[PDB]
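Chemist: Before we start, here is the structure in question, set down as structure tokens.
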Protein chains: 2
Amino acid sequence: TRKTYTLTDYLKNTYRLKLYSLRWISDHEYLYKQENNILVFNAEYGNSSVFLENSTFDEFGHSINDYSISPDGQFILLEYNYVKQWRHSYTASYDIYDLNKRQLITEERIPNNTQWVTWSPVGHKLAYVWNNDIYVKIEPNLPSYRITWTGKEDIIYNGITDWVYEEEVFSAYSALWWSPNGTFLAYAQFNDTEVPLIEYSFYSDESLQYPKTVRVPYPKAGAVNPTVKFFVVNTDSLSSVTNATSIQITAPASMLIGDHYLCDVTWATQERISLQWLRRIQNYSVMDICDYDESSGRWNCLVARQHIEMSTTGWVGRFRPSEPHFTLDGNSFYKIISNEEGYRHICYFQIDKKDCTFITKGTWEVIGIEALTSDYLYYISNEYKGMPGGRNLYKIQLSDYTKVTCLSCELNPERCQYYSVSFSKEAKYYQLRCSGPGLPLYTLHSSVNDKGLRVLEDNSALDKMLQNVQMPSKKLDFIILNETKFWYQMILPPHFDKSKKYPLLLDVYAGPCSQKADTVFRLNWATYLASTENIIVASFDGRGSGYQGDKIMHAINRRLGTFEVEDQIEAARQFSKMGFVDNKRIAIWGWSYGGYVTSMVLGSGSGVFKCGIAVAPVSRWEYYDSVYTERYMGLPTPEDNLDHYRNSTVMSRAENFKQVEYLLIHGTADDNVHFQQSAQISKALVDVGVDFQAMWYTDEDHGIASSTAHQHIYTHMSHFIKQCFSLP
Amino acid sequence: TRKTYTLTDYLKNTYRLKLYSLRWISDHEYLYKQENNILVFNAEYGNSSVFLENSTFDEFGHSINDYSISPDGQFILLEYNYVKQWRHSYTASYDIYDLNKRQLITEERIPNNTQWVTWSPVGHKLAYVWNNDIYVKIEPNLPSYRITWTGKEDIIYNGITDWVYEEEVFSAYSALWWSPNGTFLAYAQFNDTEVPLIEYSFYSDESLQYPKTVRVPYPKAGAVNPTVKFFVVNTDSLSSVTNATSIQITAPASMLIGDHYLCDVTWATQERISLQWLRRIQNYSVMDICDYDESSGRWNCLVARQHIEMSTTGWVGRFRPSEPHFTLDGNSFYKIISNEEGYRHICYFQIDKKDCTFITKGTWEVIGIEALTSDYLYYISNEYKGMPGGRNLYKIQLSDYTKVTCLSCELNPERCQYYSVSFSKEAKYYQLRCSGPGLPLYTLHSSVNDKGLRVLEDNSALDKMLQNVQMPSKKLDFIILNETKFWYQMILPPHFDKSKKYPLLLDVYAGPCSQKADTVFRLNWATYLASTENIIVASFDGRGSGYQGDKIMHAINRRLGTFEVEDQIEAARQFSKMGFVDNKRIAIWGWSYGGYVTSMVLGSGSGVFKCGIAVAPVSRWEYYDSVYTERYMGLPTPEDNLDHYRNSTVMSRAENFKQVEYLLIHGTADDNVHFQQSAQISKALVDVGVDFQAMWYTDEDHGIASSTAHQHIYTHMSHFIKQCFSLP
Ligand SMILES: CC#CCn1c(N2CCC[C@@H](N)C2)nc2c1c(=O)nc1n2CCCN1Cc1nc(C)c2ccccc2n1
Ligand SMILES: CC#CCn1c(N2CCC[C@@H](N)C2)nc2c1c(=O)nc1n2CCCN1Cc1nc(C)c2ccccc2n1
Ligand SMILES: *[C@@H]1O[C@H](CO)[C@@H](O[C@@H]2O[C@H](CO)[C@@H](O)[C@H](O)[C@H]2NC(C)=O)[C@H](O)[C@H]1NC(C)=O
Ligand SMILES: *[C@@H]1O[C@H](CO)[C@@H](O[C@@H]2O[C@H](CO)[C@@H](O)[C@H](O)[C@H]2NC(C)=O)[C@H](O)[C@H]1NC(C)=O
Ligand SMILES: *[C@@H]1O[C@H](CO)[C@@H](O[C@@H]2O[C@H](CO)[C@@H](O)[C@H](O)[C@H]2NC(C)=O)[C@H](O)[C@H]1NC(C)=O
Ligand SMILES: *[C@@H]1O[C@H](CO)[C@@H](O[C@@H]2O[C@H](CO)[C@@H](O)[C@H](O)[C@H]2NC(C)=O)[C@H](O)[C@H]1NC(C)=O
Ligand SMILES: *[C@@H]1O[C@H](CO)[C@@H](O[C@@H]2O[C@H](CO)[C@@H](O)[C@H](O)[C@H]2NC(C)=O)[C@H](O)[C@H]1NC(C)=O
Ligand SMILES: *[C@@H]1O[C@H](CO)[C@@H](O[C@@H]2O[C@H](CO)[C@@H](O)[C@H](O)[C@H]2NC(C)=O)[C@H](O)[C@H]1NC(C)=O
Ligand SMILES: *[C@@H]1O[C@H](CO)[C@@H](O[C@@H]2O[C@H](CO)[C@@H](O)[C@H](O)[C@H]2NC(C)=O)[C@H](O)[C@H]1NC(C)=O
Ligand SMILES: *[C@@H]1O[C@H](CO)[C@@H](O)[C@H](O)[C@H]1NC(C)=O
Ligand SMILES: *[C@@H]1O[C@H](CO)[C@@H](O)[C@H](O)[C@H]1NC(C)=O
Ligand SMILES: *[C@@H]1O[C@H](CO)[C@@H](O)[C@H](O)[C@H]1NC(C)=O
Ligand SMILES: *[C@@H]1O[C@H](CO)[C@@H](O)[C@H](O)[C@H]1NC(C)=O
Ligand SMILES: *[C@@H]1O[C@H](CO)[C@@H](O)[C@H](O)[C@H]1NC(C)=O
Ligand code: NA
């Protein structure tokens with residue numbers, strides 16, 4: 001008899017997905033790390049040469065975290081002493097190695113505790129941030145030019161984001177944007193002076209006698225936000241004698257009237273930059289297009305080149321206004337925007353014209369624009385077979401919009417329904433990455449005639465291993481609620497028998513623009529629950545879910561904790577009526593927004609769920625950050641949306657937990673969803689005399705991701721679900 | 001069939017013990033509250049009158065928390081706006097009511113947020129502490145005189161204790177002492193400038209958007225301690241001089257050589273005060289006896305009147321050096337000290353002679369000196385029947401020490417074996433308070449002839465109620481280990497049958513000078529466990545326990561987490577040897593020091609215990625306060641006792657927890673045993689992959705005493721014990 005996929009298999013990563021992570025360095029070559037050696041591959045033929053031997057740094061004296069080869073291939077940036085900060089931020093030490101003279105550069109080294117470093121896009125200039133100030137190195141062995149002098153820990157951030165911009169706006173620590181050929185360096189400056197601090201204890205190793213208090217400028221909903229300024233510096237006119245002059249680009253008048261954000265920076269040409277600004281009430285955004293004036297050294301943003309993007313039904317963009325993709329001359333661009341039917345499609349803009357022309361249309365959405373040439377635009381969409389949870393690459397002929405070709409749809413329809421893509425420098429080649437429903441498949445293609453050059457990685461080794469395991473299956477289907485189709489997935493146990501009743505676990509996210517029903521192949525906790533424990537693990541995309549148009553997405557506008565909560569209950573009610581589901585054994589679980597929805601469901605008094613687990617849940621919107629919360633909720637003021645902020649808490653539902661078994665888990669050092677959120681849930685449950693199970697994770701953050709805490713949490717949750725379902 | 005004593009009976013306090021709380025106002029009268037009316041009783045005859053009708057403050061506008069009548073009976077101090085701080089400290093608002101005029105005083109009111117207030121011992125002067133400075137009011141309606149100007153929040157404390165002195169030294173917030181007739185006001189000043197702060201989050205009501213960080217000067221083991229100064233001011237000079245001088249009394253040279261504490265303040269006469277000082281290495285203490293010098297206005301402490309108290313085997317006193325009881329003329333005093341055999345007995349001293357005379361002796365101990373007259377000294381001891389867990393009142397003739405009468409031993413020997421006493425102002429009457437083994441019994445007696453005047457409260461109403469309940473019984477006995485008697489108690493289920501095997505729960509304290517085997521009657525969680533669940537709840541007093549001499553008490557000197565832990569394991573083995581214990585169902589639990597011992601036992605690898613519960617445990621001695629920890633452990637330095645501090649942590653035993661079921665509980669706002677202590681236990685368990693159960697209590701302190709949290713904790717623990725013992 002063959003083995004099942006066990007909890008130890010998941011926790012010890014027994015069955016590994018192989019990847020093929022390449023780095024394009026030109027229109028024809030890519031870098032690939034093989035056996036700690038870095039190889040260069042020719043895309044046309046697939047032949048390679050060793051670029052950097054793994055032994056080169058055997059005598060380095062430090063464990064190298066990562067490497068970054070300069071665009072010209074002359075230098076390599078060596079990252080070490082990595083110290084994680086938030087989701088994207090970290091500090092590290094850096095050394096530069098000259099690849100031509102085969103030596104480490106010992107002169108004018110990048111300092112220790114560097115916050116961010118990046119090569120220019122061409123050549124080998126460097127820009128780095130240290131102690132919140134920007135520095136530029138024209139040559140790796142030469143002294144740095146100090147760009148900013150205002151940097152102050154937790155107050156002034158130059159060229160790096162503060163907590164909320166890192167997490168919610170840029171999904172990055174960097175706030176530096178080099179011009180295409182590296183002449184200019186654009187940067188944002190954030191000012192957190194009046195932003196309140198979240199404070200929490202950090203216990204550290206047992207040797208620390210007194211716990212430390214961590215203090216982070218973090219704006220909760222309605223609190224004072226950071227302010228932002230934007231600048232551009234010419235790196236070709238830097239002096240060792242004079243301080244660098246940064247030219248400020250001010251936000252338009254429509255933004256300066258009140259609180260606002262900088263939400264996108266995209267260079268158009270060597271002398272043209274586009275910026276998008278968003279109002280704090282996130283349903284109005286403005287793009288400025290700014291040109292360098294050689295005679296005055298100034299950057300001018302013509303009012304005739306402004307582009308307004310607004311929404312009457314919700315917020316702008318999926319999580320923020322989309323990025324423009326400019327043509328070679330920068331006189332026009334392509335951008336995904338919500339059409340008049342509420343579906344996100346590609347619109348073609350002229351820099352000086354208000355009206356844009358939609359180039360795609362239909363009841364499906366463009367996910368992202370991937371590459372642009374003079375003849376074609378390449379994009380990913382969920383058009384294929386009307387499956388919102390599938391993704392394919394398409395190209396559209398720019399001279400005739402009726403000519404749309406799917407490039408990935410028919411490559412392997414049974415194995416591959418979810419693709420991402422990586423194009424070479426001028427789109428001569430593309431790597432397709434299939435992530436499901438079958439095992440991931442990486443292939444290389446040439447754009448001229450869409451030739452399928454070669455298979456890069458097909459996971460045939462994992463396929464051989466999985467043949468000896470009783471693996472679960474995945475069913476992707478839909479239910480109809482008020483004439484609308486809503487999709488769900490079920491992770492089904494091996495040898496699934498529709499005549500038998502299985503316990504069911506509802507795995508929830510259900511936040512705005514979420515998608516939990518898709519064609520992706522995953523090896524996770526749900527795999528173990530289905531394979532070993534014979535539990536069906538279901539997920540449902542109801543109102544507020546993404547990639548299906550604004551009628552669905554904006555259904556929860558100004559109303560979090562309403563329809564998306566009701567829809568998870570309705571899906572389980574419908575699944576409970578299916579002949580293969582044991583209605584006495586339905587559970588629910590989620591992390592983050594999914595933890596909030598799980599808690600709201602468990603306190604709804606529906607009677608559908610026996611038990612559930614919330615991990616690091618939001619419990620009250622006033623506790624969460626301004627950028628994410630206000631995007632959907634507006635402001636917690638009597639004149640705006642305070643009543644709904646007050647009616648959407650988990651704490652108000654405490655009495656309804658009397659009829660369920662609840663497990664509440666939270667890391668004590670969570671800088672994102674503060675431990676406070678779960679501390680208020682437990683206090684509300686104690687106040688009404690409801691018993692429940694709890695677990696805190698000392699010094700773990702939102703990820704509960706340390707090796708030992710990851711193993712402990714899944715072990716604890718597994719015991720809980722098994723007890724709930726009467727499983728030995 | 002009679003009902004059992006259920007968990008709801010305990011939690012809802014259905015079966016209530018009646019008390020008889022009187023307040024002596026003179027040598028022959030006491031105040032007592034009946035139906036919210038304050039009555040005044042004549043002790044000789046038992047007749048009463050309404051002192052203050054319950055209607056008096058109906059139109060006050062605030063709920064009155066407490067009251068204090070001035071010694072002269074002219075005024076009443078009304079306490080309201082009570083806001084609890086630590087174990088003893090709190091702030092409140094106060095109004096004074098003129099009893100003669102039957103009018104509330106509206107001018108020169110005691111300010112809001114007053115920290116401490118006390119009448120003088122005679123008349124009606126008041127001393128109070130506000131914003132860490134001392135003030136004196138000669139008359140209730142007249143302006144205050146400011147005594148100190150140095151008070152500073154968390155830094156300088158005048159007339160009030162800091163955290164550590166409140167908790168570990170004085171067991172009181174007050175640090176002021178009026179002279180017997182109120183002429184002088186003595187006070188201590190604490191300086192916490194360099195004392196490190198414990199910091200923790202306080203979440204508050206759900207309306208609070210950002211958690212507050214509570215910061216308290218708290219010296220952990222070996223950290224910088226507060227410093228102390230002592231002053232005496234002449235309150236009779238206040239209305240005559242602009243700024244009356246506070247005369248400092250400095251500590252002796254033997255104390256000034258290093259860190260020290262002020263540990264006792266006792267006035268001897270109108271012009272003589274005694275002070276006891278203790279070295280930071282708590283095995284050396286010095287008493288100074290200081291006289292007012294009328295010519296110089298200074299206080300002088302003659303070296304011929306200095307008394308040294310030291311210990312070669314342990315620390316000085318049970319928890320601190322004992323207080324002296326002076327004869328009327330202040331030329332001699334009585335004090336409890338450890339004799340040559342290590343038993344605490346009453347010693348009689350002349351103020352200027354170094355050798356004292358023991359007036360009691362034997363293999364038993366004096367617990368406290370209760371009253372002293374010109375002819376007799378009254379004390380409580382555990383002499384009766386050689387039972388260390390019993391307490392009786394004795395009277396010794398000062399002109400003939402062979403004449404010792406037991407005043408309470410034979411009053412009701414079956415019902416009453418644990419007494420406390422309350423004497424009238426000049427010891428003319430005494431109230432005896434019997435607390436077990438039967439129901440509490442309160443009686444009044446005349447000192448002139450030792451006759452019983454009347455029964456004040458016999459708990460007959462509760463006795464009638466308990467007749468219809470299947471109550472557990474209590475066994476108090478001893479086991480002989482290494483030729484030493486060690487006492488234990490067992491709460492036995494109703495209809496206890498020694499031919500049956502019962503599950504056993506070991507209820508642990510086991511700290512130095514602890515006593516868990518006694519004759520007190522209690523209605524608590526153990527009552528429910530034995531009555532409803534048929535669990536034997538046992539407690540054992542092993543090495544380190546109190547009231548049995550220093551050979552037992554000092555056995556754990558410099559070695560906490562050793563013999564007292566081993567002795568609890570041995571006790572459970574000895575209980576199994578008795579034949580009525582199911583060896584497969586032995587559990588252990590404790591709170592505070594008991595929580596540390598429970599955790600050390602569960603991590604010992606003994607195999608004796610199936611499960612256990614630790615509530616707010618100490619986990620590492622370096623995390624606990626200096627005064628308590630260092631008393632037994634010395635300093636955590638390589639030269640002193642660091643090796644043992646490092647060897648006695650719970651965390652080092654984590655791997656052994658794989659053999660047991662553990663439940664760890666802690667209040668997040670515990671200022672005493674910091675949440676840090678359990679946060680370090682959980683992290684060590686996660687690190688070795690041990691599954692366990694946990695529960696935090698938001699904003700609860702060391703007592704987990706709010707009505708809702710108290711009910712929640714005992715409910716949670718009851719489910720855990722029942723699950724461990726396979727009880728439905
Ligand atoms: C509070 C909150 C929130 C909303 N939120 C956001 N946004 C946009 C990015 C910045 C962020 N501040 C807010 N992305 C989110 C979520 C979320 O709740 N859950 C997820 N994702 C994306 C990753 C996948 N999941 C779901 C998820 N997340 C975790 C952590 C899981 C852990 C184990 C198993 C499944 C999991 N599934
Ligand atoms: C850490 C530590 C410690 C030692 N400690 C001390 N000393 C002297 C007073 C100042 C203090 N800082 C240190 N008194 C203590 C204890 C203790 O561990 N347990 C107790 N008592 C006295 C009352 C009864 N119990 C046992 C008990 N049993 C229950 C059920 C409790 C419940 C809530 C709070 C305390 C409890 N305590
Ligand atoms: C980064 O940190 C290292 C170590 O602190 C610095 O390297 C030298 O290292 C030794 C100890 O490892 C010290 O005695 C010296 O003070 C260090 N200084 C020099 C100038 O060699 C190193 O210099 C730091 N790097 C930068 C760029 O500041
Ligand atoms: C990158 O682009 C910049 C801006 O277009 C180029 O700088 C200009 O170069 C021409 C020389 O042919 C001069 O006439 C301009 O005055 C320069 N402009 C500025 C703003 O400095 C630059 O040479 C390009 N660099 C590379 C390496 O291609
Ligand atoms: C942006 O959204 C806000 C809030 O929904 C809209 O505000 C108007 O102003 C207040 C709400 O604060 C109400 O009196 C109106 O009913 C709102 N208009 C609506 C709901 O249509 C604001 O109009 C929105 N901006 C755009 C461009 O749609
Ligand atoms: C207890 O009873 C005694 C005696 O009846 C009361 O004492 C006083 O007795 C004298 C006898 O001449 C009466 O004139 C008074 O009525 C009593 N004086 C006062 C000041 O009350 C005594 O009052 C009673 N005590 C209480 C507290 O009611
Ligand atoms: C409380 O103790 C602190 C020291 O812990 C004293 O502060 C010092 O005061 C002197 C003036 O006599 C200064 O020269 C020092 O700079 C201070 N040191 C620190 C560490 O603050 C303080 O004076 C004491 N206060 C009282 C009222 O006794
Ligand atoms: C009362 O007397 C005390 C003791 O002299 C004064 O306290 C001094 O105040 C001054 C500044 O105002 C400081 O320089 C000294 O360090 C203080 N000493 C002590 C021991 O506290 C106090 O200010 C006087 N009050 C009035 C109203 O004069
Ligand atoms: C309380 O005791 C104090 C201290 O003995 C008394 O004050 C002294 O009284 C004598 C007269 O008996 C004078 O010689 C001294 O000058 C006083 N000393 C001080 C320091 O004030 C006081 O009179 C007693 N109070 C009462 C109300 O009896
Ligand atoms: C690949 O092969 C071609 C010749 O056929 C050669 O020009 C080139 O250097 C090779 N590229 C690499 C990256 O090894
Ligand atoms: C940051 O903002 C504050 C106002 O909140 C202003 O005082 C300060 O000058 C700013 N600093 C910089 C460098 O812009
Ligand atoms: C550059 O600016 C900084 C900060 O204001 C100043 O300290 C420094 O003297 C300046 N250097 C020159 C060359 O002007
Ligand atoms: C105490 O506070 C109340 C309300 O703020 C105020 O009306 C009253 O005057 C205060 N009492 C004193 C003695 O300051
Ligand atoms: C006090 O204790 C310390 C540490 O045990 C010791 O070195 C010193 O001799 C002690 N004093 C007495 C009187 O035993
Ligand atoms: Na091919």
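Don't overthink the numbers, they just go from 1 along the chain as shown.
Placement of Cβ uses the backbone N, Cα and C atoms for every residue, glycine included.
Swiss-Prot lists these features:
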type	residues	note
ACT_SITE	B:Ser592	active site, charge relay system
ACT_SITE	B:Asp670	active site, charge relay system
ACT_SITE	B:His702	active site, charge relay system
MUTAGEN	B:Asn47 to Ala (Swiss-Prot position 85)	Does not inhibit dipeptidyl peptidase activity, interaction with ADA and homodimer formation
MUTAGEN	B:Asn54 to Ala (Swiss-Prot position 92)	Does not inhibit dipeptidyl peptidase activity, interaction with ADA and homodimer formation
MUTAGEN	B:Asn112 to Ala (Swiss-Prot position 150)	Does not inhibit dipeptidyl peptidase activity, interaction with ADA and homodimer formation
MUTAGEN	B:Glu167 to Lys (Swiss-Prot position 205)	Inhibits dipeptidyl peptidase activity
MUTAGEN	B:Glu168 to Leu (Swiss-Prot position 206)	Inhibits dipeptidyl peptidase activity
MUTAGEN	B:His712 to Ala (Swiss-Prot position 750)	Inhibits weakly homodimerization and dipeptidyl peptidase activity
MUTAGEN	B:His712 to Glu (Swiss-Prot position 750)	Inhibits strongly homodimerization, dipeptidyl peptidase activity, interaction with CARD11 and T-cell costimulation activity
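Describe the structural context of each listed feature in the structure shown, including burial, neighbouring residues and relevant distances.
Modeler: In the three-state DSSP assignment, the secondary structure recorded for B:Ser592 (active site, charge relay system) is coil. Long-range Cβ contacts of B:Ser592 (active site, charge relay system) within its own chain (separation 6+, distance under 8 Å): B:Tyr509, B:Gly511, B:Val615, B:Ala616, B:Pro617, B:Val618, B:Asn672, B:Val673, B:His702.
The secondary structure of B:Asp670 (active site, charge relay system), as reduced to three states from DSSP, is coil rather than helix or strand. Sequence-distant contacts (6 or more apart, same chain, Cβ under 8 Å) of B:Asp670 (active site, charge relay system) comprise B:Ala616, B:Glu700, B:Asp701, B:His702.
All protein chains considered, the CB of B:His702 (active site, charge relay system) has 20 other CB atoms within 10 Å. B:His702 (active site, charge relay system) carries neither a helix nor a strand DSSP state and counts as coil.
Proximity of B:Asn47 (mutagenesis position) to non-local residues of its own chain (separation of 6 or more, Cβ distance below 8 Å) is seen for B:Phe41, given in sequence order.
The secondary structure of B:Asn54 (mutagenesis position), as reduced to three states from DSSP, is coil rather than helix or strand.
Annotation for B:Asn112 (mutagenesis position): same-chain Cβ neighbours under 8 Å, separated by at least 6 residues, are B:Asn81, B:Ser93.
Listed in sequence order, B:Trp86, B:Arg87, B:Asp625, B:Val627, B:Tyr628, B:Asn672 are the same-chain residues six or more apart from B:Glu167 (mutagenesis position) with CB atoms under 8 A from its CB. B:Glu167 (mutagenesis position) falls within a helix when secondary structure is assigned with DSSP.
The Cβ of B:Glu168 (mutagenesis position) has 21 other Cβ atoms within 10 Å, all protein chains considered.
Other Cβ atoms within 10 Å of the Cβ of B:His712 (mutagenesis position) number 25 in total over all chains. Secondary structure at B:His712 (mutagenesis position), taken from DSSP and collapsed to helix, strand or coil, is helix.
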Chemist: If you draw a 10 Å sphere around the Cβ of B:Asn54 (mutagenesis position), how many other Cβ atoms fall inside it, taking every protein chain shown into account?
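Modeler: Looking across every protein chain shown, the total is 13.
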Chemist: By the criterion CB under 8 A from chain A, which of the recorded positions B:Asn47, B:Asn54, B:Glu168, B:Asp670, B:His702, B:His712 would you report?
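Modeler: Filtering B:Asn47, B:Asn54, B:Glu168, B:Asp670, B:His702, B:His712 for a Cβ under 8 Å from chain A leaves B:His712.
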Chemist: Round to a whole number and give the Cα-to-Cα distance in Å for the pair B:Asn54 (mutagenesis position) and B:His712 (mutagenesis position).
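Modeler: With distance taken Cα to Cα, B:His712 (mutagenesis position) is 35 Å from B:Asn54 (mutagenesis position).
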Chemist: Do any of the recorded positions B:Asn47, B:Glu167, B:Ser592, B:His712 touch ligand 2, in the sense that the CB is under 6 Å from one of its atoms?
Modeler: B:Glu167, B:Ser592
Chemist: Report, in whole Å, the straight Cα-to-Cα distance of B:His712 (mutagenesis position) from B:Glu168 (mutagenesis position).
Modeler: 29
Chemist: For the recorded positions B:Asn47, B:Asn112, B:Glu167, B:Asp670, B:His702, B:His712, which residues place their CB under 6 A from an atom of ligand 13?
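Modeler: Checking each Cβ against ligand 13, the ones under 6 Å are B:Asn112.
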Chemist: Cβ under 6 Å from ligand 8: which of the recorded positions B:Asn47, B:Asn112, B:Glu168, B:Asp670, B:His712 qualify?
Modeler: none
